[PDB]
Amino acid sequence: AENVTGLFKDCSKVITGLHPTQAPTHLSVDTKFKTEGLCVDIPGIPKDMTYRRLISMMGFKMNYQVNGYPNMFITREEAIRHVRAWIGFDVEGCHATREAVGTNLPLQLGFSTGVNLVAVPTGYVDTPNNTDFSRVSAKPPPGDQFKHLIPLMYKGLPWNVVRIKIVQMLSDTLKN
Amino acid sequence: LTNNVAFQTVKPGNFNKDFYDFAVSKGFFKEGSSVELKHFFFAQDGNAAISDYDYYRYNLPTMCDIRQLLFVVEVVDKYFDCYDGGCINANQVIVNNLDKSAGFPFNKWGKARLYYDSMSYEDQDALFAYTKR
Ligand SMILES: [Mg+2]
């Protein structure tokens, strides 16, 4: 025990597990409360009221099967019938640094159309209140051919502009 | 000169709708792309002329290091020793487009064609000789 997945891998650098309440799962709780698969309330150690744990969103593998929902992967025949709608896509990311380590943050976004957007490194930091979409500090990958990204760590943009730009680009590319 | 200052304005450009429709039809001007519209016909309001003539206030008296200037002038001159110059008579000048404006007050009575066409070569050479003194 146990097979796990990089999905939601709490990549924070902090060392202590979670208090039962305000722990998302069972694996995330610390070892004190853990007594044979169960948690026990120890009023000795209390709950932290401020903590920032950058969470990872790496391998999300969807193959769900519902009726009223259209599957998000298509075969090689249906994708052929529906050309005129094909569009390339590729992403170049960065790495997390000073508050947490272990995952990737998107940084550049290309398309088959010549456009290249570039975002600011943000991540899904969780908090004692709730989850939170906030800025994170990062650094480029150490691969030498990735040195042509060092300037890009000081361009924007806030994601609320980037996604609007994407919507408008796709719109005026595929509307006809 | 006269009793009321004139205010000059600058009109906006003109639009060629057919070409724009063509270019968007063939898939240009996409959002976020690199090529785009950046060059327009900017309009100006009333006190535009004087507000641009005022830009001379960046010209200030300047005293130059006389010795290094007296040396660099020699070197610059040496950059310039492959040509040949000297005065020429009136009957050897070459004027392209004799149909431009002739400055102030002359522009009240025609373009440069008039004055370049109403003064014989003697008058032109006499004018040169005059300004030489
Ligand atoms: Mg790539």
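Using the numbering of Swiss-Prot, the residues shown for chain A are 5926-6101, in order.
Cβ coordinates come from backbone N, Cα and C, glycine included.
Around the Cβ of A:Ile5967 (variant position), a 10 Å sphere holds 13 further Cβ atoms from the protein chains shown. Natural sequence variation is annotated in Swiss-Prot for A:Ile5967 to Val, with the remark: In strain: Omicron/BA.1, Omicron/BA.2, Omicron/BA.2.12.1, Omicron/BA.2.75, Omicron/BA.4, Omicron/BA.5, Omicron/BQ.1.1, Omicron/XBB.1.5, Omicron/EG.5.1.
The feature active site is assigned by Swiss-Prot to A:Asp6015 (among others). Remark: A:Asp6015 (active site) has A:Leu6034, A:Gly6035 as non-local neighbours, by Cβ distance under 8 Å and separation of at least 6 in sequence.
The Cβ of A:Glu6017 (active site) lies under 8 Å from the Cβ of A:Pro6031, A:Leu6032, A:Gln6033, A:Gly6035, A:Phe6071, A:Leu6074, each of which sits 6+ residues away along the same chain. A:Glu6017 (active site) falls within a strand when secondary structure is assigned with DSSP. The active site annotation in Swiss-Prot covers A:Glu6017 (among others).
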Three-state secondary structure, A:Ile5967 (variant position) (per DSSP): coil
